[PDB]
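*Asks:* Got a structure for you, questions after.
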Amino acid sequence: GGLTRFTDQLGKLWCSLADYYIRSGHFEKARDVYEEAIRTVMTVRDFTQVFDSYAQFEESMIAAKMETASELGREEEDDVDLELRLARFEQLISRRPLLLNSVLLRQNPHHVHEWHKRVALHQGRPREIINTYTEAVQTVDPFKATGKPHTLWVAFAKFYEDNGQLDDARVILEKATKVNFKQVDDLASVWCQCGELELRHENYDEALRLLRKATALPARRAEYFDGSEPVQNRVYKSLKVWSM
Amino acid sequence: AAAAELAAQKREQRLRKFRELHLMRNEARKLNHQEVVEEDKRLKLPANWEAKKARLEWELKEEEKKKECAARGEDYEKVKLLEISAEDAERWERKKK
Amino acid sequence: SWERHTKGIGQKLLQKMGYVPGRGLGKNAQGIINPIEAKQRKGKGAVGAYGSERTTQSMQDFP
Amino acid sequence: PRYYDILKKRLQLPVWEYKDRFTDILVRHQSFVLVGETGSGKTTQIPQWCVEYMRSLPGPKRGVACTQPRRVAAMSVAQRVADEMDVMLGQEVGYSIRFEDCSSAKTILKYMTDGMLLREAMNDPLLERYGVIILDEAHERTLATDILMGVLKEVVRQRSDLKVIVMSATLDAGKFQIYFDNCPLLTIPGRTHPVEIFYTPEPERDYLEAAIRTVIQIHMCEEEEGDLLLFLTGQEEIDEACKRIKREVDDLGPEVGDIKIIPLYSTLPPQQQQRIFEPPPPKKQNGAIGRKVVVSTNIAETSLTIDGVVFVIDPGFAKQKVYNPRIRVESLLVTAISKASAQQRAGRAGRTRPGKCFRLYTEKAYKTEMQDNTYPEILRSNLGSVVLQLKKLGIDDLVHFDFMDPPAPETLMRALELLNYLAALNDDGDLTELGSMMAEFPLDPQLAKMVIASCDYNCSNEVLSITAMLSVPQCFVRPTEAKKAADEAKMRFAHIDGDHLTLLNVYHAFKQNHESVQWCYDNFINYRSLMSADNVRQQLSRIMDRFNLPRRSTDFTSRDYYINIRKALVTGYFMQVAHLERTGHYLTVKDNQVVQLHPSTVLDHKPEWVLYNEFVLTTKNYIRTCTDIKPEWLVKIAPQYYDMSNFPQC
Amino acid sequence: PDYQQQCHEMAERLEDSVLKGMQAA
């Protein structure tokens, strides 16, 4: 009830609610509340308070598990219980960059820079990298994007290109062209990357074919500036595409 | 002997891992403090200050292009005239008119 | 006048030591009657820009 | 040989033509005044002849006291006069200053601060250690010197063997003569070379801009070889000026001659203060004159002689201590100087050869607007520390005690009121045992009470550290170019309950990091303030140990640790408290002053009740070094002050 | 700070909570 009433105090209330559950001997329920706190929190300031309190809780139970296993004699499940809590504390600190980045993404899903930083943390783990590109493409509104949305698409295609998955990258570029971005320059830069990819792989006829479709005129003699027209239509005038 | 020694060695490595993560928690405590005070700075700065900074960085990128032309050996004004497409000036005149 | 918000202990202690209200301190009562007031200057202009640099109270007690 | 080369120099000083006349007056008269311009030889030659007098007297060798208002002056001239007597400093010549005593059982000439001889007078009321006492540079009329004049006027009625010498550099000797029972005057004429006095045709609007411009122009256009003296008001203004003068000469290219800028202010270490006696730089190979410019506060206004000065720059300002007793505020303000000061400033030019004084204001303004004499410091200071020292001297009649320029009776009322409510006086006004202990601390009474009373809250180790950090310059070096890095380092030590506990955190971390100079740089901590604070703390603790005051700490894990410190603070500063009114401003207790938290505090929010160490009067009223306090402590720790019958509604 | 006040209060209170918690569990 207080958490609904006192909307600004939440992280402090969670720690006080966890404290109650610690004293109840439901140490697992304390962990339940702290992860629930981490999920609900949307400021780094509150997150720091939850992280530090949870780590101290983790530290105190790890030390307690060390002492009790030595005093009581180590049953195999009891020694494994200690190894789990340490590994949960290892998980906690390693999750902390990802959680920190996620909190900023809770504040602004449009934060393309934090998406790049998320992938930068995911580095070496290809499936996590692939998924977070897909999530970025879904979540980010181009019209609200802080950091331009095509930069996601370029990195998305480049990752598959680095994996040699060129036809998948092409499908990514095809999907990219379907997007009506905030600005024509975003889509134009994609069309450049469509060409430039084929230049690297020397598929020069395909590069020409793509740019022929890119330059291809609307049935109207459309302006470069008319925002009511599809962004794909506007690209036909673009200085970059024609010069390339 | 050895089994209890390994159990103590496992406990010691797990103590050292606990000590390492405790040190990492204190390192995180220092860095989170600095980042939340950096967040505090960002909150105490104007709400538009990063948008102003984004403008200033874009203006500095125009200044970087100016320096690039000067390094190549040409007046940036003359390069820009060579790089302008006339349709932009057309729209400008219509804004005036 | 400030004693309205105290027990009036300041004037009381002075009077027990022989102070007569309105008079200065010292063996020959040569001291000032009212405390020196500070006038904050408006800017960094040099002496003579705004007329006389002295206050009326300062000129009377120590000419 | 060095003594003989010093002897050759000192024999040319103006006073030496009056040595016999000085000795004739000194033996026949008990008190007398000696007037002579700065550089005539007063501080260096007159006490040495008193040592000659005191060595020829029979019996136990009493010392010679020579007061100096300024710590920087007292130390440097003690070093110099040890070199003039061919003895080691701290042997026959020594010094004694607030928080630093360099003396021994051989000391027969001690140059000292006024506020240490007055403190010695609190323990030796007839000043029996000394057979001659010299009140030097007394025209500054400092707060502790004015008290010492009256104390010696008492002692001369009781001690016909004590000689008192009042030394001045101004023509205001008539005040000094009449006050010491119509004593003789020895006037030492100047041997200052001529000083040309220049005025501007109109009054300058920016005296700092005018000061920088005049310094550069003299260096380029004056053909005489000579050092510059720029007078400014204080450290922060000098430091920005030194940065500006550096930039504005560096942009003028390689042709300008080298300028040697040297700051001289009280918070500099002794080794850096001693640098002023170095020779000027040589003339460059292109013929451009090498010059020194000393950019100083009023510490260079008296007691010191910088040889080679030819050009004086006088903006006419200094920082003076001001006290407003109607609102119980003490502050440092920038004020205009007197004509006497401006003549002394100008007479620095004529010291090594003829010279020039550039006054940045019109000649008309000099005639009719500048004050004749500088105001005595007792007329503008909180007398609370002095009344505490006065009551310890056995001076009970504070109303008819012979002050040379008596303080306002209301200001005396405030000093009695402060000490009565602190239980340093009773309700009858007599000095309690608590007051007698407070007077021995070289502190303000609020600081003295706070150290003593903190013993009962089991936190006297921490409060003594706080008081020491408050008795020294502020410890956070905050350079204008480095504010961000300095604040981020400062926030590592910031305590939520406020600045006193933040100073505690800084001091503890300093002592835990083994006084590391590098750690001070890396955390923007003033190493010199901290070493001074450590020096302050180790001597105040020796005063605590002398009065058996128990150095106690509370458990650091206890919630009551910081809370007990906050209660202990109330015992001295309950008068310096402000309440948070409903409209979000603070209102000071009894005097009802609207105040704000000072922008250097760590408090980001406003507690309902705050205790403050210092009131800062500027373009707005600020309170500085603030700490959260609970109002239910006020009525329990200080019921006499917080009696709701007389307390105003706030 | 409002935020940091709860930080200092609960840091001491959590240690008390862990101490009473281990006794209860």
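All residue numbers given for chain D refer to Swiss-Prot; the residues shown span 125-774 in order.
Keep in mind that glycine also has a Cβ here, set from the backbone N, Cα and C atoms.
OK, Swiss-Prot features for this one:
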BINDING   D:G160, D:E161, D:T162, D:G163, D:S164, D:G165, D:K166, D:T167  ATP binding site
DOMAIN    D:147-313  domain 'Helicase ATP-binding'
DOMAIN    D:338-518  domain 'Helicase C-terminal'
MUTAGEN   D:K166 to A  Abolished ATPase activity without affecting ability to activate the MAVS-dependent signaling to produce interferon-beta
MUTAGEN   D:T167 to A  Abolished ATPase activity without affecting ability to activate the MAVS-dependent signaling to produce interferon-beta
MUTAGEN   D:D260 to A  Abolished ATPase activity without affecting ability to activate the MAVS-dependent signaling to produce interferon-beta
MUTAGEN   D:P327 to E  Abolished interaction with NKRF
MUTAGEN   D:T429 to A  Abolished ATPase activity
MUTAGEN   D:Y485 to E  Abolished interaction with NKRF
*Asks:* What does the structure give for the C-alpha distance between D:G165 (ATP binding site) and D:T429 (mutagenesis position)? Integer Å is fine.
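*Replies:* D:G165 (ATP binding site) to D:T429 (mutagenesis position), Cα-Cα distance: 10 Å.
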*Asks:* Taking the Cβ of D:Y485 (mutagenesis position) as reference, which residues of that chain separated by at least 6 in sequence fall under 8 Å from it?
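*Replies:* Set apart from D:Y485 (mutagenesis position) by at least 6 residues yet with Cβ under 8 Å, we have D:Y323, D:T324, D:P327, D:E328, D:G440.
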*Asks:* How far is it from D:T162 (ATP binding site) to D:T429 (mutagenesis position), counting Cα to Cα, in Å?
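*Replies:* It is 7 Å, counting Cα to Cα.
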*Asks:* Within 10 Å of D:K166 (mutagenesis position) by C-alpha distance: pick out those among the recorded positions D:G160, D:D260, D:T429, and say none if nothing qualifies.
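*Replies:* Of D:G160, D:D260, D:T429, within range: D:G160, D:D260.
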*Asks:* DSSP on D:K166 (mutagenesis position), three-state: which is it?
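*Replies:* DSSP assigns D:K166 (mutagenesis position) to helix.
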*Asks:* Which one of these recorded positions has the most other Cβ atoms within 10 Å of its own Cβ: D:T162, D:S164, D:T429?
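*Replies:* Top count of Cβ atoms within 10 Å goes to D:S164.
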*Asks:* For a quick check of packing: other C-beta atoms within 10 Å of the C-beta of D:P327 (mutagenesis position), how many?
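*Replies:* Result for D:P327 (mutagenesis position): 19 other Cβ atoms within 10 Å.
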*Asks:* Taking only same-chain residues 6+ apart in sequence, whose CB is under 8 Å from that of D:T167 (mutagenesis position), what do you get?
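*Replies:* Those within reach of D:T167 (mutagenesis position), by Cβ under 8 Å and sequence separation of 6 or more, are D:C190, D:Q192, D:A197, D:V201, D:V205, D:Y235, D:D260, D:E261, D:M291, D:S427.
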*Asks:* Relative to the mean position of the Cβ atoms of D:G160, D:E161, D:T162, D:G163, D:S164, D:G165, D:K166, D:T167, the recorded ATP site, which additional same-chain residues have Cβ within 8 Å?
*Replies:* D:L137, D:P138, D:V139, D:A293, D:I312, D:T429
*Asks:* Within a 10 Å radius around the Cβ, which one of these recorded positions has the most neighbouring Cβ atoms: D:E161, D:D260?
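*Replies:* Result for the most crowded candidate: D:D260.
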*Asks:* Checking the contact step here: among the binding-site residues D:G160, D:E161, D:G163, which have a Cα within 10 Å of the Cα of D:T429 (mutagenesis position)?
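*Replies:* For D:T429 (mutagenesis position), the binding-site residues whose Cα atoms are within 10 Å come to D:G163.
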*Asks:* Recorded positions D:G163, D:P327, D:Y485: which sit with Cβ under 8 Å of a chain C Cβ?
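*Replies:* Out of D:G163, D:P327, D:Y485, D:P327, D:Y485 lie under 8 Å of chain C.
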*Asks:* In the three-state scheme derived from DSSP, which category covers D:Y485 (mutagenesis position)?
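*Replies:* In three-state terms, D:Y485 (mutagenesis position) counts as coil.
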*Asks:* Note down the number of other Cβ atoms within 10 Å of the Cβ of D:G165 (ATP binding site), including every protein chain shown.
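*Replies:* The answer is 24.
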*Asks:* Would you count the other CB atoms within 10 A of the CB of D:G163 (ATP binding site), including those on all shown protein chains?
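*Replies:* For D:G163 (ATP binding site), the 10 Å Cβ neighbour count is 24.
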